[PDB]
Amino acid sequence: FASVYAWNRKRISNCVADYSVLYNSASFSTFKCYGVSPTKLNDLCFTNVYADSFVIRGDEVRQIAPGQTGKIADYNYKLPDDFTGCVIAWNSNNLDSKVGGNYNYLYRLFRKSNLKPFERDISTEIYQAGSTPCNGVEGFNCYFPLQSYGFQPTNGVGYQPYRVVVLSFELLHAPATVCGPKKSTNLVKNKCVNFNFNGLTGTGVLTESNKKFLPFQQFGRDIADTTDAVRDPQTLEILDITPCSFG
Amino acid sequence: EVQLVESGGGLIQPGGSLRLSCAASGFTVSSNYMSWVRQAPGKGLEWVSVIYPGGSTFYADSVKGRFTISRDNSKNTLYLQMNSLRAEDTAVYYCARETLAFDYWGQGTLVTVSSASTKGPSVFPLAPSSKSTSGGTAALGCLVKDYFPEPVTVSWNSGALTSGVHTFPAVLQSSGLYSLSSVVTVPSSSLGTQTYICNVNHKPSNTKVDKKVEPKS
Amino acid sequence: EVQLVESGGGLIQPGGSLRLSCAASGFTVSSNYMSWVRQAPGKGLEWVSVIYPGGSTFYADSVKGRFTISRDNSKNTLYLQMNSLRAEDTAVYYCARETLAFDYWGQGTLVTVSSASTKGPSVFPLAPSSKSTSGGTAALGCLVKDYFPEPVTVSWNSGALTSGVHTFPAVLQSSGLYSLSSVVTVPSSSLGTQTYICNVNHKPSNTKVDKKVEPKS
Amino acid sequence: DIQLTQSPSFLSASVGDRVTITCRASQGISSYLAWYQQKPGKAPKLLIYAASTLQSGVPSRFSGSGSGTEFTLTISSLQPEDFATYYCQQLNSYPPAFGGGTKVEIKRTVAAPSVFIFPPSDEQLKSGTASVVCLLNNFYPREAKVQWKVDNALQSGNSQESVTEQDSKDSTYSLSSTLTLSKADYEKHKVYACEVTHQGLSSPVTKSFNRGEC
Ligand SMILES: *[C@@H]1O[C@H](CO)[C@@H](O[C@@H]2O[C@H](CO)[C@@H](O)[C@H](O)[C@H]2NC(C)=O)[C@H](O)[C@H]1NC(C)=O
């Protein structure tokens, strides 16, 4: 994973996102959704999804939330106050903690001013405390600003490392982007049915065809402009649409 | 280097209040983790509050709410405005500059009695006697009793004698008032010869009395 | 039981202002009918304002508007924030806990002069003389004159003599400044014998002067 | 769940020796805490850093031994001047838990007390009460007994004692016991005695006076 003071930032983009494999994986110790409850994720579409990744203590997962304070949310990683995404977290004691102490996971513990939301700060200047110019030298009136979790496998819970991923769905002003999944049923034939073919809503009997579209045409129309054939998206076969009987 | 001094302690009753000023003698209280540490007498320590270089509070468990911390960087002062003291905090207060650990933390007191005594001493001189005399030395002292406002001091000869001068811990009677006695030994050849005057000062009140101790009549 | 004390009086000019704090020494100002009673000197009383246990105001007739009452239960304090004093209220203010009638109401003063004198005394000693002497006793005193800030006090020998000591009501001259004289009789055998020093204290200012009175040269 | 740290307090030793103090940790903590020196009537001073990296401005007598849990401090080659308590803490976490504190005595040998009894001052008998003070001066074993006797009747339940901190120079204790009576009850008896028992005395010492004898 990535440190807590220099988190990563992956910009998920146009694709088919299935937040159900996430939501039901039962391996996550924390799955909170803020802008939007979790089950309705696989039914919405945004412009961009960002995913931020890092590693913290066990009991600092409560500062990854909109409107908190503490050494993590103050100056390591700040979430805006109208967040939209979801926060996921799971314990990772066996991967990140090693006997003798894993001193490779640092965090920032001194900064001049709290972060703006989604702002990032990887500098390593000596936190000049005393009016006396530090001059880049340690000692008194000058602290190094980074400390390290010394993780060890025999730590009580709440001191073992947790890995965190923060998904943030954003909606600029583009034309579209990544969308959830497309729940579909099965296609029946020879029965007056109520059908929807990726947008085409109609009613009628469906029947095997013997016409041949061109391999970019979806549905066919009659003279007087009524839909009378479709192509099944999944199997790509042409089916005629006749009305069911009236008289 | 840094010599934090604090001021503001005294005596008050419940529902009272009090501002404490951790005067940052020393530098840069604008950018340091500061905190209040508390201990009742005869007890271990306890943690109260904390300010971040950037502003956050996180108060303790029992003093959740009803208790406020702040700083002032231009004055180099930490401010602790409390109120509604359950009088169950009667304690000795410390403010310490957390520097990755702690250290650098002055001292300062407080008492929150539900009474309004603050009377002062009742001083008697305990004369040097042959029952206290043994060979080369003999002991004499001053008994200062029946006072509520705990911090009281008795010196010997305006602070002159430091040999044998021993003030014993004050005792709390059933009446609710404190009492103590401070005694010093001095060569038995010198029973009445030199000056032995106990200087009693009561700081919550304004009592100042000098009492001479002489051998029994 | 209940011993209401108040604080906040002083001197100011029109359009001024002032917060008065009826400090509820005593209990439960959260749930009691409280009120302000006013009287000009030499006059009968007058009623000002009132708070309900639940919050309501109902101010008086002439002080309708321009005048605000409130409480604080956690501090056990009543708050009276006034402003724009027509200076025609120069009065002696009382705050009383209405308990189906009244009673239990401390005291506290105020003056709203349109001037800024606050100078202080002009003290002279009025010597004991044979024209004041008659038989066994003779009278001596101190004349403290020409001051605006009405509350002024003269004691005899730091508060020692209470026999014959009589301070007469201050008089208001045409100049606009007050004046008074306090006199005490003492056995004529004791004209100069003992100490007779009048201690003059002016509280709005900070004047403190001790003047000795001795028989005429 | 908060951590509750523990300590085996009330140490006693002599100079120039080795002593060792442990600190329990009743939860899985990592290895970041700190030790403090609390001289009586003063401010603490931290010695051991967040493990064993002893903070500067300290001598070479402390040796903090760290672990996952069960941390342990050790003083080797003592020096008469460490009369105070030693606490544990636990940096990192905001609300931190503190220890229980271990006072440490300085074994001496066998130094009996100077005893002295003081009758009540004439000023106090005006007021209507009689304090009878008995002083025990300098003494190692503090396990001293003060028995008041009034006309040879052992007095129970009208006395109070207090004791001083172990002296930084000669490592002794001093004790003051006060017997409190009314003027009326004082004037009903004659001999007031104070009988002190102590290891440096082969048999107890009694200091006594006779009310009303110049
Ligand atoms: C959509 O997916 C289905 C399977 O989920 C594909 O169906 C396969 O079609 C081929 C024909 O070329 C068969 O040989 C496979 O056995 C089918 N798989 C199953 C599971 O039935 C279908 O082809 C996919 N859509 C497109 C356009 O390829």
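Since chain A takes its numbers from Swiss-Prot, the residues it shows come out as 347-593.
Note that Cβ sites are derived from N, Cα and C of the backbone, with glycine treated the same way.
According to Swiss-Prot, the protein carries these features:
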VARIANT   A:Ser373 to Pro  In strain: Omicron/BA.1, Omicron/BA.2, Omicron/BA.2.12.1, Omicron/BA.2.75, Omicron/BA.4, Omicron/BA.5, Omicron/BQ.1.1, Omicron/XBB.1.5, Omicron/EG.5.1
VARIANT   A:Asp405 to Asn  In strain: Omicron/BA.2, Omicron/BA.2.12.1, Omicron/BA.2.75, Omicron/BA.4, Omicron/BA.5, Omicron/BQ.1.1, Omicron/XBB.1.5, Omicron/EG.5.1; complete loss of interaction with host integrins
VARIANT   A:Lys417 to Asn  In strain: Beta/B.1.351, Omicron/BA.1, Omicron/BA.2, Omicron/BA.2.12.1, Omicron/BA.2.75, Omicron/BA.4, Omicron/BA.5, Omicron/BQ.1.1, Omicron/XBB.1.5, Omicron/EG.5.1; May enhance affinity to human ACE2 receptor
VARIANT   A:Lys417 to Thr  In strain: Gamma/P.1
VARIANT   A:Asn440 to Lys  In strain: Omicron/BA.1, Omicron/BA.2, Omicron/BA.2.12.1, Omicron/BA.2.75, Omicron/BA.4, Omicron/BA.5, Omicron/BQ.1.1, Omicron/XBB.1.5, Omicron/EG.5.1
MUTAGEN   A:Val483 to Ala  Increased resistance to neutralizing antibodies
VARIANT   A:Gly496 to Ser  In strain: Omicron/BA.1
VARIANT   A:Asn501 to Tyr  In strain: Alpha/B.1.1.7, Beta/B.1.351, Gamma/P.1, Theta/P.3, Mu/B.1.621, 19B/501Y, Omicron/BA.1, Omicron/BA.2, Omicron/BA.2.12.1, Omicron/BA.2.75, Omicron/BA.4, Omicron/BA.5, Omicron/BQ.1.1, Omicron/XBB.1.5, Omicron/EG.5.1; May enhance affinity to human ACE2 receptor
MUTAGEN   A:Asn501 to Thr  Reduced host ACE2-binding affinity in vitro
Report task. Output the one of A:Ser373, A:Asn440, A:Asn501 that, of all these variant positions, has the highest number of other Cβ atoms within 10 Å of its Cβ. Result -> A:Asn501
Requested in this report: Would you mind checking how many other C-beta atoms are within 10 angstroms of the C-beta on A:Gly496 (variant position)?
Outcome: 19
Report summary line: After the CB under 8 A filter against chain D, the remaining recorded positions out of A:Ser373, A:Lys417, A:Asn440, A:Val483 are none
Report summary line: Among A:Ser373, A:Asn440, A:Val483, i.e. the recorded positions, the one with its Cα nearest that of A:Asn501 (variant position) is A:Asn440
**Report entry** Whole-number Å value for how far A:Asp405 (variant position) lies from A:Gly496 (variant position) (Cα to Cα)
**Finding:** 15
Report summary line: Quick note, A:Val483 (mutagenesis position): same-chain residues at least 6 apart with CB under 8 Å of its CB -> A:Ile472
Requested in this report: Please name which of the variant positions listed here, A:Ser373, A:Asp405, A:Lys417, is nearest in space to A:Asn440 (variant position), Cα against Cα.
Outcome: A:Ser373
Query raised in the report: At the Cα level, what's the spacing in Å between A:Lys417 (variant position) and A:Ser373 (variant position), rounded?
Result: 27
Requested in this report: Could you tally the C-beta atoms, other than its own, that fall within 10 angstroms of the C-beta of A:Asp405 (variant position)?
Outcome: 13
Report task. Between the Cα atoms of A:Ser373 (variant position) and A:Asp405 (variant position), find the distance and write it as a whole number of Å. Result -> 18
